[PDB]
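Asks: Handing you this structure, nothing more for now.
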Amino acid sequence: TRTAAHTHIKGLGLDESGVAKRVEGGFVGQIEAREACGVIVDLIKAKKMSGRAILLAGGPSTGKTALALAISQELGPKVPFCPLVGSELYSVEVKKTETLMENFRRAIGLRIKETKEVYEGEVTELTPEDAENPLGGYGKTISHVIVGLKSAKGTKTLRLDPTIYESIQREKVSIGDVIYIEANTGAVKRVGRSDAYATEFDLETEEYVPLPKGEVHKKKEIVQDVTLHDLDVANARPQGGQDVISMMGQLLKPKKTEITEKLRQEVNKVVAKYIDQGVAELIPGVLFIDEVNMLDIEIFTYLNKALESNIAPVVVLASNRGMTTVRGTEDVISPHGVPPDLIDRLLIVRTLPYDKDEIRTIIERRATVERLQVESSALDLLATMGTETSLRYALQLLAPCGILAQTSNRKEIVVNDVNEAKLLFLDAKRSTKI
Amino acid sequence: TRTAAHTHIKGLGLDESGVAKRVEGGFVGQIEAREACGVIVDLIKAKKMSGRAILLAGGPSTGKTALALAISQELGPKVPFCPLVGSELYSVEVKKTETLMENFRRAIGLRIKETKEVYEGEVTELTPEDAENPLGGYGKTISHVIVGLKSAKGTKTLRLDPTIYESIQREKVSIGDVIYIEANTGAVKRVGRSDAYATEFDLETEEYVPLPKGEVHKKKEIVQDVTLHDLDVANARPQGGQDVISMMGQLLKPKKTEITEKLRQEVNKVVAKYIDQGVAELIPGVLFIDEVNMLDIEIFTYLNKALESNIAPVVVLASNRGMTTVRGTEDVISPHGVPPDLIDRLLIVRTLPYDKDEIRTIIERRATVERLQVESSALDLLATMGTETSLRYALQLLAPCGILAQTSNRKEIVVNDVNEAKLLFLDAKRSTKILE
Amino acid sequence: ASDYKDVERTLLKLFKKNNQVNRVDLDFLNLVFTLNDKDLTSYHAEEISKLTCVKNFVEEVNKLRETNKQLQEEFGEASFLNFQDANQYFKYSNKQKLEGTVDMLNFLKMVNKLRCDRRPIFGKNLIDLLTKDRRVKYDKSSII
Amino acid sequence: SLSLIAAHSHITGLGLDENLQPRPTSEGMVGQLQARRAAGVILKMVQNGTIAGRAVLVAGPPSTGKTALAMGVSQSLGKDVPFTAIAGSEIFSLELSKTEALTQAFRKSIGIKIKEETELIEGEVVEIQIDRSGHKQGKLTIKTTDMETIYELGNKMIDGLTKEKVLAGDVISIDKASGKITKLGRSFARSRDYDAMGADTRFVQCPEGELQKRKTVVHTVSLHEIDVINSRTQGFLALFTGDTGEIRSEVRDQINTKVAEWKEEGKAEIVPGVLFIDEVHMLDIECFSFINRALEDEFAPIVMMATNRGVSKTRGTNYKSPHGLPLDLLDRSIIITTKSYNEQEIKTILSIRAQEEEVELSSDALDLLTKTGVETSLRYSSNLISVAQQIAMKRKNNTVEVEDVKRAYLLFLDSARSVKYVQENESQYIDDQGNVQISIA
Amino acid sequence: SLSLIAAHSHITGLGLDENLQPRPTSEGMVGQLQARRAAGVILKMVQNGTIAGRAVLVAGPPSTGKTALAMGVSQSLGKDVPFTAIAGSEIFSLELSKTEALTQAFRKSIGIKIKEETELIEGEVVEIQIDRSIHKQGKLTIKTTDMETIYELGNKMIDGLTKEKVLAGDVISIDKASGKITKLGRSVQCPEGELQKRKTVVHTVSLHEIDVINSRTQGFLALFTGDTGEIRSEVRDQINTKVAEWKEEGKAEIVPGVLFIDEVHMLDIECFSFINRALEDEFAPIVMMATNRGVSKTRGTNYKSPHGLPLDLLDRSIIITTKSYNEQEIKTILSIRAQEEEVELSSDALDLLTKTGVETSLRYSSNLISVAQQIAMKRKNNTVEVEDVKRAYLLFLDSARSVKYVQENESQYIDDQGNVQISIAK
Ligand SMILES: Nc1ncnc2c1ncn2[C@@H]1O[C@H](COP(=O)(O)OP(=O)(O)OP(O)(O)=S)[C@@H](O)[C@H]1O
Ligand SMILES: Nc1ncnc2c1ncn2[C@@H]1O[C@H](COP(=O)(O)OP(=O)(O)O)[C@@H](O)[C@H]1O
Ligand SMILES: Nc1ncnc2c1ncn2[C@@H]1O[C@H](COP(=O)(O)OP(=O)(O)O)[C@@H](O)[C@H]1O
Ligand SMILES: Nc1ncnc2c1ncn2[C@@H]1O[C@H](COP(=O)(O)OP(=O)(O)O)[C@@H](O)[C@H]1O
Ligand SMILES: [Mg+2]
Ligand SMILES: [Mg+2]
Ligand SMILES: [Mg+2]
Ligand SMILES: [Mg+2]
């Protein structure tokens, strides 16, 4: 129901073993940029390279942010995408380099696939079977503990090992309780009483949970997604409890800190171990730094060093500048805002300006997205203004025209509404004249 | 008593009709400025308007601070008046905007009254009682406690909740100790030991205190004047709690924090409710910012927004420079060093320089208030010196003249004493000449 | 700093005498409300505010006051003169006792009104609801 | 709300008709018909709630109704729709980065209406009977004004009752989901039993109606509040202290996902609001570059911006800009302009201000004030009104007249006369070079 | 107070007579007749205490005696009166605003004397008898020079004595009110009279100390740790009003003092703007400011000023000007320095030192005395002769000769442009 500025960008709209369609996925025009973004997306999906930089170079209202969002949508929500504005790097709690590194490691992702066998159901029988003692001594010995669990369309009896008695005592389970016992670990966990005994007492503090469905023996595959930043922060943070370190952590507000290279290397080592064990897979991801012109020279030098890291994501930068001095420098005039050292390490994609027909098609598709109806003459006038002042000016002017039409009890936008909005809301040029 | 620079200023010195006398209230001259300040004082006493601002514009040594302090004296000690200078806003713990806002709410006083009932006296009995049946309660099953307090006018036997008994035990109260119970909150305080048992032991560490006067059960109405900023600070950094975390936080330094607008809104809600109920009354004060030139353009821009609030005191500003570039800006030459947008929200009260007669009268009054006797000839010499260099130079040269006269065992300052003071202590122009 | 403890004790003792006398308990008047979010709930606070017992206090005060009016009608011209009769002194003592209990009820009513008005800005139920870890349980938690 | 008569205290809202046609004077606003139409269109855009992240710039000469228009928009929006009004200089902090301050401002402008369902039993316990050896068993009685029922208590319920130390005459509430017991207070019958009462004790009536009740309650919480609560373990204190720090980006992403899940499940509703930045020209180029991308979000609010500078220098850059703002931000912003008032509009504004300040002006005094306003400034006459009222009251006259306004004009100067006096006596006031002649003779 | 020899150790006072006329050489000060007369006027104003918020500027050329004058004023002012001496570079802190630092400096120089009357028993302990509950029964005996009596203890006194574990035969001190126990060695010393004495103890504190004490739960540690923080202004107002009330009651007296800023030419315009108003209010001490630069640009401003200070502050100050010394005064100052440093100079050695000081600098000749003494000691000679001073001159260079050497060999040093010729060849 909400309508941001890129709700209609569903993807790049390419075809397999082909090129960009003229209009598909909410994109009109920009064939070369869409094809380049497609090959970059293929490279990212290959998941075999690190520190690959592409720069989205073009003027305002040329589709750069739309292209970045299309890359994000094409890769899917599983690949970690980290939108960012260059202004965000300038923190007050830590240095710029630390923030850049944190974003870098936030772009890398990890997927953990674990299969677990579990028996679940209401406890019905609890009987230990006596057996002969190997050491004699006239003592009473147990060789197994028998637990009977009943489920929806299922029930079974288990001859578990004698060790279960400790977990049963610790979890203070009873007959009528529904429990959760791991097949290979031997631990147990009770989630509550069965709903069948909710009537036995009028009041009871414990929560009665519905009887679990299916067979008692269930095999489940749990997938969890984490980022290297998440692991680093979790390892750099106290557990949280009654110990004294957590108490002083409660007293002193947790500020960002320079996470040392030792902790990061430990995280990398454990991740590599579990990846080799076959439980985890690595996803590179994308780090999108919009308005790269805002970055200072120190951040650019650290990008130069960090792009060479053996584990780094694909960095997409966007700049609407021409020959401008690099921030933090007095006489370094470089193409776009990026200093020449970083430009040598990246690949540039151009975003062309639009024609009248492209502007008109964009306007009509946006109007369709906003659930608005426009007359042909009104659409032609809107496109004329878009080519006269700005595309974004008309795209934004769509909504006030709709409001004016609705106030006039009309379900369609007409040239009168367009002119009324034009007089009410001035553009940058007409206001500068005023 | 100590004699500061503005001790002689006792008031604006106006008539009932608003006209300003030539010499009254320690002031000499400045008729128009004094009348304008009197109208402003009436406006403050009206207590109807918020965000009104005036700016005292004039040259150095003209009386801007004198007029501000006269306004403060005329309003009285029951109305807030927070002095400031432009440099004090630049803190290192919080943004300058937060400091300005805290100063704004430090000048909106609130008078809140609360009726409190206290039981005080010397403990004579303490007889805890259990329930009539053991099954009545849990564990100890402690019922009410009976305490007997003694005062100068008699004794009273009180029936207390078991919570008060627990408090009594916590405070370690025995028979004979003078105690203090607040029925408003249930708090028990141990004043000390009665003077009656002072000589029970010849060596004992006990703060012996006399028996309380009046009745044991005295009801008193307590009235306090608190600013809104006091409530904001109380909410931001509450002193409650006896946990380890609470005490550790108490030991920490009280760094200023950006108190959110939500807390201010909630404080305003509760204060409005109490004002409606009649419990509290609002006293808009005055905020005085001397040397407004030192504020940055950001501070002025935030002042534009602050002055439009529903609760804002009467800010009085002083500037002693004209056609000066505003701090934090490269090109904006402004009338008084104050941005034009803020000037449009201001009323400028121009203060004018003095002539020889006014300077002479000022020196006379300053010598009188300093407990110094000055000869007419030396006083004319001082007046000529002051009109030659500055009024403040003479006003500060008065004291060394008195010391020099005393060193010669003279009751009054003679012209020779003033000449010797000139020789010993120079002025700015003469120091510049001698260093050149 | 050990040598400075005596100075600290002297200064604190000097300041406490003025501090204690003319202060208003801001906690009692609900002017401080930042601790209430920790131990109070929104609906419980509003229910207690709705369930206040001011009416019972007012009706009991009026009942005692009309009983006192009847007693004054029976007694006649009340006076505080030195007592020479058991009846007169007993009736005067009853009058003063009834006035005292009326005052006690009034003060208790005001205290109860101020105590039941306490409310939290965010109830602990709201904090728990906004902090709850969605629908995640240990059933699908990753052991790794 | 606790308030005094302020600059914008007379604006109840935009004086718009049903067709968004402004009235010549209504709800405390005069003139600015085109600007008021545009403001009403923006207001309806906000009310519809579908369009997200729109930048509006309010431009015009000083003292022309920009902040007045913003106040009117806020009043028309009313409560239940957030409206965060901040200054340009407020975002500069020693604790938060500029981007973090802008993010918190943006999140404050979006409110979440969350529903929580609670089932409770409330009543005054009449009798409690507990038997204990093995596990304990007991029966309990709770009454209302029109109901009474005896319940049987489990072992854990008995343990909770004992740890709460509940006695007869207590009004308690139990959540049947968790069994937690909260003591509301004591009955009135137990008030006489003591002379002094503890801090915990409270006297409450017996609840009415059915013993077991189902109720849903709606809470209005901003996105920023959810982020602060879910950041630390005691963030709700930072919601008041302001010591929140730079909240983690992952926390904000988690909160966005959680709000989306709630909205899909229908227990949370989004009420977008208006972020108003006063004097946007005090912002930096970094802030504007952040704002450009911030508006391109599904949760982004509608941003109103008020500026008066023309071709001025953007802060943080070495070049001039059409409004003091970079061209990229102006591209994605629709501009609402204001126009200087004529004599009649100034007269009506002064009359409205006089009515708000309960000052009874005369016709000749009103004409003199209007002439001073058109000659010098509107705010100058508006401020002179109250000073003239005080002068007239000092003259033991209940109505203001020409003499009072003349005296107020003489006592209190304006910008022009102050500039004239400072220029005529340049030698006695400190200059840029610092030279000043304190001496007179 | 054991310490080594400084550069101002010889100045034990301002050297004035009853009529405030300074003697040619007294209390370690030589010359500067008018400066010392004015300093005596300032000292009398400080001692009177009836004048507040006066600023005196001590201006003049370097090596003329500004810091020496301040030290003489401080010594003649004596103890029992605050004297805070801070350099202008100490204001700039990362934890305190410059205005807050200046405020704390201002409050540090106003002292408050509080008298506390305590009842304490002092004597030589003899016997202690403590018994179990029959809560506790206890008797202690204290012997003095003329009395020997037993005291019947109570519960808390018994607990305190057990906590201290006082032995027998050792001098002990017990306070009746506070209950503090101060141990002393066995009776060199002995009890001197009555068992229970009535002696008052006076505590000297400053307004800043009271502010910091009330700032936190245990704020008095911050007076040593330095983590005071910007104190709330309401707390300072409370301290001020309570000090006024105490002075009215007569239970505490105020001792105004002197604040000395040695290098005011480093403070910025904000600091001066703050000082202008801080001087006006009551409880403002007397501020002494020392500057040397003739006309310079005030820090934080782009314009020159008559002393590096804004004209507003100079209007509020009276200026004491110091004049350069001549040959005889240099000779006697060097003689005083040599006497302080325990160096026996010869007549010709002293004359050579005087001519060197007149030609180059007084400080340079002052520093050469100790080096000359060490040179002579290497020759196993007691008195410092001319040749020792000549060798000291040859081994150690002054500013002018060093500048001449640098100018004549500008290639081998690093210049402002960052160029140097390290290579000895070419
Ligand atoms: N090829 C395109 N097809 C459809 N819509 C487009 C296309 N290019 C841009 N748009 C839309 O035009 C609007 C502005 O374009 P954006 O790409 O968001 O801005 P931009 O071109 O990156 O310029 P900057 O750098 O942000 S100032 C957005 O609503 C886009 O969705
Ligand atoms: N009208 C007046 N009557 C008497 N004394 C005055 C008057 N105006 C100023 N003074 C004295 O002159 C001195 C300078 O006043 P002040 O207001 O501090 O200077 P400025 O006006 O530059 O701020 C003060 O000590 C004050 O006592
Ligand atoms: N159209 C209007 N109707 C009513 N009052 C107005 C109107 N325009 C301006 N005002 C009043 O004029 C005063 C100036 O405010 P404003 O115009 O917002 O200043 P600025 O635009 O310079 O920020 C305000 O108090 C406002 O109430
Ligand atoms: N009048 C004096 N009497 C005695 N010694 C002096 C005198 N003036 C200066 N000195 C000595 O000269 C040395 C340097 O003086 P100093 O205080 O640094 O002056 P300044 O600060 O103006 O340079 C000090 O060690 C001091 O002992
Ligand atoms: Mg973009
Ligand atoms: Mg002044
Ligand atoms: Mg405005
Ligand atoms: Mg020096």
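Here Swiss-Prot sets the residue numbers for chain D, with the shown residues being 16-148, 152-459 in order.
Keep in mind that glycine also has a Cβ here, set from the backbone N, Cα and C atoms.
Feature table excerpt (Swiss-Prot):
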type	residues	note
BINDING	D:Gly75, D:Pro76, D:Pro77, D:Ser78, D:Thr79, D:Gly80, D:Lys81, D:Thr82	ATP binding site
MUTAGEN	D:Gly80 to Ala	Growth defect at 37 degrees Celsius
MUTAGEN	D:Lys81 to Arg	Growth defect at 37 degrees Celsius
MUTAGEN	D:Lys81 to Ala	Defect in snoRNA accumulation. Growth defect at 37 degrees Celsius
Asks: Neighbours of the ATP site D:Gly75, D:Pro76, D:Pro77, D:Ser78, D:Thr79, D:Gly80, D:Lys81, D:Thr82: Cβ within 8 Å of the Cβ centroid, same chain, sequence order.
Replies: D:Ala83, D:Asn326, D:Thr356
Asks: Tell me, how many other CB atoms lie within 10 A of the CB of D:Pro77 (ATP binding site), whichever protein chain they belong to?
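Replies: Around D:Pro77 (ATP binding site), other Cβ atoms within 10 Å: 15.
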Asks: Using a Cβ cut-off of under 6 Å to any atom of ligand 7, determine which of the recorded positions D:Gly75, D:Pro76, D:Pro77, D:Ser78, D:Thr79, D:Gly80 qualify.
Replies: none
Asks: Taking ligand 3 as the reference, state which of the recorded positions D:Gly75, D:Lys81, D:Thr82 have a Cβ closer than 6 Å to one of its atoms.
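Replies: Cβ < 6 Å from ligand 3, in sequence order: D:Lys81, D:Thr82.
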Asks: Would you list the recorded positions among D:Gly75, D:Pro76, D:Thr79, D:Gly80, D:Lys81 that come within less than 8 Å, Cβ to Cβ, of chain B, in the order they occur in the sequence, writing 'none' if nothing qualifies?
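Replies: Listed in sequence order, the recorded positions near chain B come to none.
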Asks: Quick one: give me the count of other CB atoms within 10 A of the CB of D:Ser78 (ATP binding site).
Replies: 21
Asks: Which of D:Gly75, D:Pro76 has the fewest nearby Cβ atoms, counting only those within 10 Å, among these binding-site residues?
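Replies: Counting other Cβ atoms within 10 Å of each of the binding-site residues D:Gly75, D:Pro76, the minimum falls on D:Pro76.
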Asks: Helix, strand or coil: which one is D:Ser78 (ATP binding site) in, per DSSP?
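Replies: The three-state answer is coil.
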Asks: Hey, what's the Cβ neighbour count for D:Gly80 (mutagenesis position) at 10 Å?
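Replies: A count of 28.
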Asks: Return the count of C-beta atoms lying within 10 angstroms of the C-beta of D:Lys81 (mutagenesis position), excluding that atom itself.
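Replies: Around the Cβ of D:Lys81 (mutagenesis position), 26 other Cβ atoms lie within 10 Å.
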Asks: Can you tell me the CA-to-CA distance separating D:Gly75 (ATP binding site) and D:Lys81 (mutagenesis position), as a whole number of Å?
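Replies: One finds 8 Å between the Cα atoms of these residues.
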Asks: Across all the protein chains here, work out how many other Cβ atoms are within 10 Å of the Cβ of D:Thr79 (ATP binding site).
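Replies: I count 21 other Cβ atoms within 10 Å of it.
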Asks: Taking the Cβ of D:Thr82 (ATP binding site) as reference, which residues of that chain separated by at least 6 in sequence fall under 8 Å from it?
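Replies: Spatial neighbours, sequence-distant, of D:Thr82 (ATP binding site): D:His23, D:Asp296, D:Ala324.
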